[PDB]
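Asker: Shown below is the structure under consideration.
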Amino acid sequence: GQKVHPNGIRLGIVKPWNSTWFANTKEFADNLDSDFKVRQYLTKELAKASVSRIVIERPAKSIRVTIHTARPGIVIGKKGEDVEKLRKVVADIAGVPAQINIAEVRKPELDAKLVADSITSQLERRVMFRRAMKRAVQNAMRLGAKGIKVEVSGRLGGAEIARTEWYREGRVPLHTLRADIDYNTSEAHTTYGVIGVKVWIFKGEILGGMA
Amino acid sequence: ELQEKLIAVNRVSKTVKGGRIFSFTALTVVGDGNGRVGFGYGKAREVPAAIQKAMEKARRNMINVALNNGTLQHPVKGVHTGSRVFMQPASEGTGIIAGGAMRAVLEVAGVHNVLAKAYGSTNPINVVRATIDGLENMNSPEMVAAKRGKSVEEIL
Amino acid sequence: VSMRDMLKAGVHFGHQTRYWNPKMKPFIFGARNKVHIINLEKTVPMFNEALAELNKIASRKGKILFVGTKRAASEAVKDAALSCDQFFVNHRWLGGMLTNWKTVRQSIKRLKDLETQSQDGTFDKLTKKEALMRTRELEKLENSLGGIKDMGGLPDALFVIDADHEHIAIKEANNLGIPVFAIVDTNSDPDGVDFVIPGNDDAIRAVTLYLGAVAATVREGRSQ
RNA sequence: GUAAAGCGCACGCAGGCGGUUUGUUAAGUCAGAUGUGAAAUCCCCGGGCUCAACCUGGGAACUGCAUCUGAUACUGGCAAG
RNA sequence: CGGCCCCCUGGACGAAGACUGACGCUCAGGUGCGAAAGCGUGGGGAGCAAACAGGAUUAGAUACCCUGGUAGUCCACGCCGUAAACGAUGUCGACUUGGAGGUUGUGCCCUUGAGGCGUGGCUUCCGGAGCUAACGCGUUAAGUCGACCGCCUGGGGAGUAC
Ligand SMILES: [Mg+2]
Ligand SMILES: [Mg+2]
Ligand SMILES: [Mg+2]
Ligand SMILES: [Mg+2]
Ligand SMILES: [Mg+2]
Ligand SMILES: [Mg+2]
Ligand SMILES: [Mg+2]
Ligand SMILES: [Mg+2]
Ligand SMILES: [Mg+2]
Ligand SMILES: [Mg+2]
Ligand SMILES: [Mg+2]
Ligand SMILES: [Mg+2]
Ligand SMILES: [Mg+2]
Ligand SMILES: [Mg+2]
Ligand SMILES: [Mg+2]
Ligand SMILES: [Mg+2]
Ligand SMILES: [Mg+2]
Ligand SMILES: [Mg+2]
Ligand SMILES: [Mg+2]
Ligand SMILES: [Mg+2]
Ligand SMILES: [Mg+2]
Ligand SMILES: [Mg+2]
Ligand SMILES: [Mg+2]
Ligand SMILES: [Mg+2]
Ligand SMILES: [Mg+2]
Ligand SMILES: [Mg+2]
Ligand SMILES: [Zn+2]
């Protein structure tokens, strides 16, 4: 059967939101619209910086955006030039004084978004998928992950009938709310069709509530 | 330096309510080419792990064989299940004249000149079981001397 | 142990003539009241020669596993192992325990982790029911692996009480080449015991005699 | 036994086989010797066609048969148990 | 092969002793016996019951069910000679760990009814080695071996044609 979105259910227990501003119903909708379009713009512009999450927090007169990338030197380019450029850009979109403060991810193989998009980038380069997923899980657990499950669905190897293939290793206890299970979904558009990948990475129970 | 040898890889199946799932059984043989040889038979959902665990099992259970100069000491006819094997020592430089299963077992055990035939079923698993036990039943001259309380040249 | 020392304890006792095993004929003095009588003339020298080997093993830093699952004699065998700082199995034998050494290591690690966790803390972080459940699992694991938590590598010698009851253990040992020292009643099959002691295996007094003598010689072998 | 295959069961002639000891016989059996088993062909060592195929010298083999002389453990015959 | 009794008659087993002295095993052809159904002649025929008659059900019921009911079922004498005639396991002999029984002999010791030591015959169920494709067999072998006989050579055609 269907399964609840693992990140969406652990928001209260172990997962922080990705947009932590506050606003009453008067300007709630347009805040959402602005931040949606700005994060989609950033994704489209940093399709090579290998960004994992774009958290957005708004002071009353300002917009603050924190990027989580595996390649900090890339997004900041040379002497922080391009980051200032895109700061001007987000200033345009939000229509608001903007500030960008990048943040790095030390274990890029331990980021469901990162490993999922890597899997998709491999698939679109026409590589046998089983190799991709098993390499990903091996790398992840070699970097000391309590567990990881990878899942690919679609016309794998240009199959006329779409199949579902997954591979789990370690512990991935979705039902335990206390578990730090990072999850993300990516899609790869090939000539045959669009292939969907899902990644769960369990990094250990978090005893002691949210904080 | 243990010589290994894959000799059979079959795909077996088992039916379940949703569908019939498939597994692979690998029958392999291992031998130091110096009178020690074992055989392994592994099962796995896919062939490489199957042959891996088959060779692992074959690394244990390696029996000893009292050959001499890369050949047997006397004709031997081992029988296992529906397969009966007949092996006979041959002159120097004749080679391994045997079926593929028997040839694998023999050449990995280290015998160099022998004549073999396989009567009955040629099912490789039973064939290798038969020939391995038959090899285990050989009797070196000094073994006979011991169990008969005589000198070896007395038997010769 | 002297023949008189055994006889008073009752080492000469054996299972009914109705229930005996064929290979035990050489070790059987005779029958009385339809009861098999074990011959101490064979029992004493074999036990002494086994004590020699046990002293040798312990004097080369050997790890000794005392084995017995009798509900009467479990505590006796456990205390016997403690008196010589040796590992022990006093509860029902687990199938393939030596063969699945890798599997047991995870259980020992879990037992060590649970005891370490209780001392370290985080039980307060766990719910009171969860902390109690962790303690119950630790207690169950201690009841399961109290003797072999400090086993380290596979043992160097085995001492077995009622070898017929513990036949899985001896089959494993022979499969590993680990020597078996066992008290073998008339109903047992003596093939699996490399140093076989034919004697009563139920009576508390004779069992304690075996264990005490073995442990004295093991401490002696350790002392050097 | 269930894959092809124990007659439904029994008696019983011919036939096949036959407990144990001693003696004799030598039929079977074994050993030796002799005679014979055409040549070619097969095999081995050589020789001649420029090589080979082919031809060819010598040998080996022809595992058989027969006769005679012995052997007597085993089977057969005879006699006594 | 099943009430009881009488008359005639076959085999088996046990104890002890005597007797003969290989007189034995198997058996192609041959001979005999041989469930049920069936055939011939003649009796007998209560119950049961192919066929058949009828009533229901059903498209139909030519079946199952119901009401009847003939041959047959029984006896005498012949004939038939076939059955999943099966343990789907030919006969005879020898040897090979155990346990629980049933039945039928028989010896010794007991104070004996009892009871305990033994020793035979047949028979049942487990199970060791061993064997078997496996199932299973397992001292009553499907184990280990001898002697002789019968039988088999892919499935149909066909146990049919002549
Ligand atoms: Mg739901
Ligand atoms: Mg065949
Ligand atoms: Mg059939
Ligand atoms: Mg048949
Ligand atoms: Mg019959
Ligand atoms: Mg004779
Ligand atoms: Mg005759
Ligand atoms: Mg001659
Ligand atoms: Mg000629
Ligand atoms: Mg020439
Ligand atoms: Mg004679
Ligand atoms: Mg007389
Ligand atoms: Mg006949
Ligand atoms: Mg009739
Ligand atoms: Mg009539
Ligand atoms: Mg009439
Ligand atoms: Mg009627
Ligand atoms: Mg009608
Ligand atoms: Mg009459
Ligand atoms: Mg018939
Ligand atoms: Mg028949
Ligand atoms: Mg037979
Ligand atoms: Mg007969
Ligand atoms: Mg049985
Ligand atoms: Mg045909
Ligand atoms: Mg006909
Ligand atoms: Zn006991």
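For chain B, we keep the numbers from Swiss-Prot: what you see runs 10-165, in order.
Each Cβ is built from the backbone N, Cα and C atoms, and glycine gets one as well.
Residues or ranges marked as domain 'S5 DRBM' by Swiss-Prot: B:11-74. Natural sequence variation is annotated in Swiss-Prot for B:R20 to L, with the remark: In strain: SPCR9; spectinomycin resistant. Not a ram mutation. Swiss-Prot gives this note for the natural variant B:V21 to E: In strain: SPCR7; spectinomycin resistant. Not a ram mutation. For the natural variant B:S22 to P, the note given by Swiss-Prot reads: In strain: SPCR13 and SPCR15; spectinomycin resistant. Not a ram mutation. Record note (Swiss-Prot) on the natural variant B:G104 to R: In strain: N-660; suppresses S12 streptomycin dependence. Among the sequence features in Swiss-Prot, the natural variant B:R112 to G is noted as follows: In strain: NEA-314; neamycin resistant. What Swiss-Prot notes for the natural variant B:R112 to S is this: In strain: NEA-319; neamycin resistant. Where Swiss-Prot documents B:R112 to L as a natural variant, the accompanying text is: In strain: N-421 and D-1023; suppresses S12 streptomycin-dependence. For the natural variant B:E151 to S, the note given in Swiss-Prot is In strain: B.
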Asker: Under 8 Å Cβ-Cβ to chain C, which of the variant positions B:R20, B:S22, B:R112?
Answerer: none
Asker: Whole-number Å only: compute the distance from the Cα of B:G104 (variant position) to the Cα of B:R112 (variant position).
Answerer: 10
Asker: Do any of the variant positions B:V21, B:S22, B:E151 touch ligand 13, in the sense that the CB is under 6 Å from one of its atoms?
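Answerer: Cβ < 6 Å from ligand 13: none of the variant positions.
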Asker: Between the Cα atoms of B:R112 (variant position) and B:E151 (variant position), what distance do you get, rounded to the nearest Å?
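Answerer: On Cα coordinates alone, these residues lie 27 Å apart.
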Asker: Between B:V21 (variant position) and B:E151 (variant position), what is the CA-CA distance rounded to a whole number of Å?
Answerer: 46
Asker: Do any residues at least six apart in sequence from B:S22 (variant position), in the same chain, have a Cβ closer than 8 Å to its Cβ, and if so which, in order?
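Answerer: Residues satisfying the criterion: B:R29, B:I30, B:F31, B:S32.
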Asker: How many whole Å apart are the CA atoms of B:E151 (variant position) and B:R20 (variant position)?
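Answerer: It is 45 Å, counting Cα to Cα.
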Asker: What three-state class does DSSP give B:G104 (variant position)?
Answerer: coil
